[PDB]
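Peer 1: This is the structure I want to talk about, given as structure tokens.
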Amino acid sequence: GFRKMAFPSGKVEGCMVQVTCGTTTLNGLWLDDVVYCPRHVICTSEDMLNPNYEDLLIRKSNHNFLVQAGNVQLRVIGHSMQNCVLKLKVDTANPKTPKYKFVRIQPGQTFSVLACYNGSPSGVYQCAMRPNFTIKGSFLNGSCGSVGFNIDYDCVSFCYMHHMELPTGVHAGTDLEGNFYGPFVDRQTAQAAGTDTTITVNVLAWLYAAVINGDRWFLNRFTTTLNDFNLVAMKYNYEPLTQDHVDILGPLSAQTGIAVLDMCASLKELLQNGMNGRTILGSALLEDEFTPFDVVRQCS
Amino acid sequence: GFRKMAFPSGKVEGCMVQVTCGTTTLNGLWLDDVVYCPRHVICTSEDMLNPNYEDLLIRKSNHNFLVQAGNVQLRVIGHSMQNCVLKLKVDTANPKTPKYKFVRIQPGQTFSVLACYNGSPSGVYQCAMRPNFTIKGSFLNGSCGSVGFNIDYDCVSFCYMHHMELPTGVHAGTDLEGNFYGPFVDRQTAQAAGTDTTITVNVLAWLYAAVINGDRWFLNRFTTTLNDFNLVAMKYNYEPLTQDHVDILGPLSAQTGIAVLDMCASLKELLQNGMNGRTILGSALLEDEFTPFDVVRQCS
Amino acid sequence: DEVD
Amino acid sequence: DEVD
């Protein structure tokens, strides 16, 4: 085995609140004197089909919003919209507010979710932003408004908020400035995700992790070119590899003494011939939810 | 997918400290005025082969132990041994001390590890106590003294401390009263784990999770007896199932409308015939690190 | 599905 | 192995 670890969640736990609007309850993020949650909290079951969020929000008063931080009712003194995120000004700055930034991540990048039920931390898991900007994850009992995050030194980088589930049962949401990842809208209408491809650079990081942990059967004599690798990659629904992806893998190459194009040759054969009933780090499938950065972090 | 979630780690993060003895650094747990860590911190590289821990500990002064909580050097006023766990009395009660108990868990039960490097929280993952009392996990850079825990309502139940890696590369350690799980000793000598069997009751919980999430291909017309199931189970290195395991699965049975012995018949066929290149919740192998309690928790 |  |  080689464990998919989440970041420690403590700094995020102290920021999770319950947000209620009528019969709708979901999770909010309480930073300084502002609570962030999905704007679709202001919607009635009717409204969700084609909501006019400006008209719906104009109709709401400060007192239509119930914010609970543990046992404390917070006083809403202001309500506003940044894209698809509702911003509730409360009369108290969160005294547990960590140092934080809002970042927009790239498809293939990983992050931790603190899954919450009615403002209460329930669980933490590590996932990837799929190439089609969806998230495979949490069963979702009152999971709307649960946030994704990286910890960078002493700083929480908030990168994601859960808004909705798609037909396929994958999840979609926004950055903390309320812009969707992918072509999705907070409207109850049938919306297609792109083809979900495998994150090749992550699969290569994980083969590197397998070698570091002494799992070596899949190494072959062969090398390959980026060009010839990418033709095979595209046949099996794998993202094309670029020189930047080669450069990103450099530390794992140097540590293992296995060139990137030699590991690429190993992956090529695995795709063409399958695993012949064998496993790598105790998985029967190639794992793509570890970045090169994740493997380096955990192999130190 | 269906996510293996860890408990939120915040209440544990505020208790993790660095413990140094000479050139040896590892993780300690700071609760009230006591730091707990593996006693093998007092060992020189020589000593690890056949240590007399009483003689080694008698030779140490309070001042041989360096305890760092973030930027603060803690003052050690007392040193003692409970079985394989070192207990350092410090002159300050941890002001972040959560409500806690020390529990001894059973093989097949799951828990979260806060993996730490030199007293610093690094990552959180969910695992099972293997039937042979080992832990498959963390790569281990200064991971000795990292603790396992469940959160029960508002209480942290500490159940595990990492002490060592076995030949096979699995991990072994103690409860917080310093008793090993399994037949292992904190001595650098070759020690065998038992046969590692699959946790049948967990595999059944996870097939239940698969049905709840609409993954249904592996359901068959057949039923079976516990008796006939257990003969096949034992052939494939699966733990025998008991009536208590049947009773434990009751809520998942009732929710799904699938009797336990019918799901047992499904598992029997999967063992006998394999998965024919199909997957369940996006895994090509049967998953045994979810308890019936874990599935119920996450499916609510 | 935006329930809830 | 009890390193570290």
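All residue numbers given for chain A refer to Swiss-Prot; the residues shown span 3265-3564 in order.
Cβ atoms here come from the backbone N, Cα and C positions, even for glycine.
Per Swiss-Prot, active site, for 3CL-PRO activity is recorded for A:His3304. Marked as active site, nucleophile by Swiss-Prot: A:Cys3408. Among the sequence features in Swiss-Prot, the natural variant A:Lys3353 to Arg is noted as follows: In strain: Beta/B.1.351. In Swiss-Prot, a natural variant is listed as A:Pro3395 to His, annotated with the note In strain: Omicron/BA.1, Omicron/BA.2, Omicron/BA.2.12.1, Omicron/BA.2.75, Omicron/BA.4, Omicron/BA.5, Omicron/BQ.1.1, Omicron/XBB.1.5, Omicron/EG.5.1. For the naturally occurring variant A:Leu3468 to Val, Swiss-Prot gives the following note: In strain: Zeta/P.2.
Please go over these features one by one and say how buried each is and what sits next to it.
Peer 2: The Cβ of A:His3304 (active site, for 3CL-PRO activity) lies under 8 Å from the Cβ of A:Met3312, A:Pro3315, A:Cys3348, A:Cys3408, A:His3427, A:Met3428, A:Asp3450, each of these being in the same chain and 6 or more residues away along the sequence.
Counted within 10 Å of its Cβ, the other Cβ atoms near A:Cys3408 (active site, nucleophile) come to 26, all protein chains included.
Listed in sequence order, A:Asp3297, A:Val3298, A:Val3340, A:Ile3341, A:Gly3342, A:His3343, A:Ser3344 are the same-chain residues at least 6 apart in sequence whose CB falls under 8 Å from the CB of A:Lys3353 (variant position).
In the three-state DSSP scheme, A:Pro3395 (variant position) is classed as coil. Around the Cβ of A:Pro3395 (variant position), 22 further Cβ atoms fall within 10 Å across all displayed protein chains.
Take the CB of A:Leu3468 (variant position) and look out to 10 A: across all protein chains shown you find 27 other CB atoms.
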Peer 1: May I ask you to pick out the recorded positions among A:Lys3353, A:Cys3408, A:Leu3468 with a CB closer than 8 angstroms to chain C's CB atoms, ordered by sequence, or 'none' if no residue qualifies?
Peer 2: A:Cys3408
Peer 1: To the nearest whole angstrom, state the Cα distance for the pair A:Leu3468 (variant position) and A:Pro3395 (variant position).
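Peer 2: A:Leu3468 (variant position) to A:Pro3395 (variant position), Cα-Cα distance: 16 Å.
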